[PDB]
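See below for the structure under consideration.
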Amino acid sequence: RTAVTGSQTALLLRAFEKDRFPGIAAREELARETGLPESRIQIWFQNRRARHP
Amino acid sequence: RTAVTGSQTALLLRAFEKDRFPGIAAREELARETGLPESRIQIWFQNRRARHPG
DNA sequence: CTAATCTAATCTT
DNA sequence: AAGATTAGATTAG
């Protein structure tokens, strides 16, 4: 029940370009920064590593 | 490149009711019978699963 | 209408 | 965590 805002996307792309493998430390933060479950953020990083190496 | 003919459409539609979730083999087989890449057969089945069940 | 793509998610080893 | 694959949304013929 969630479509991502362009700002969240921009915020994840920034964290991506920084380091593509955020430990659960980075991710919880990124969950707070965005208002998304941590679970949903890991998925985002897993898919993006697979479709843009 | 695209443009599937009515005949290609005809034999896949038959195979559709035959197997609604073709494994990588069923599709690989179906690529030869039609002359379309397996990749394009998968898209065809996943698009049609969403636009026409039953 | 239909092919193709991009995303979110699940599952397997 | 990668790999494949699903559904779904959408971009286009």
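We number chain B the way Swiss-Prot does; in order, the residues shown are 98-151.
Note that Cβ sites are derived from N, Cα and C of the backbone, with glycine treated the same way.
Residues near B:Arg98 (mutagenesis position) in space but far in sequence (CB under 8 A, at least 6 apart, same chain): none are found. Annotation note: B:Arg98 (mutagenesis position) sits in a coil segment as assigned by DSSP. According to Swiss-Prot, the mutagenesis experiment B:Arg98 to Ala carries the following note: Decreased DNA binding affinity.
A helical conformation is recorded for B:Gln143 (mutagenesis position) in the three-state DSSP classification. B:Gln143 (mutagenesis position) has a Cβ environment of 11 other Cβ atoms inside 10 Å. Annotation of the published mutagenesis B:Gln143 to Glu in Swiss-Prot: Decreased DNA binding affinity; the original residue is retained in the structure shown.
Under mutagenesis, Swiss-Prot gives B:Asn144 to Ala with this note: Decreased DNA binding affinity.
A C-beta separation below 8 Å, combined with a sequence spacing of at least six in one chain, links B:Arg145 (mutagenesis position) to B:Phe113. Looking at Swiss-Prot, you'll find the mutagenesis B:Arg145 to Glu noted as follows: Altered sequence specificity, with increased affinity for the DNA sequence 5'-TAATCTAATTA-3'.
Swiss-Prot documents B:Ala147 to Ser as a published mutagenesis change and attaches the note Altered sequence specificity, with increased affinity for the DNA sequence 5'-TAATCTAATTA-3'. In the shown protein chains, 8 other C-beta atoms lie within 10 A of the C-beta of B:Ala147 (mutagenesis position).
Counting only residues at least six positions away in the same chain, no Cβ atom sits under 8 Å from the Cβ of B:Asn144 (mutagenesis position).
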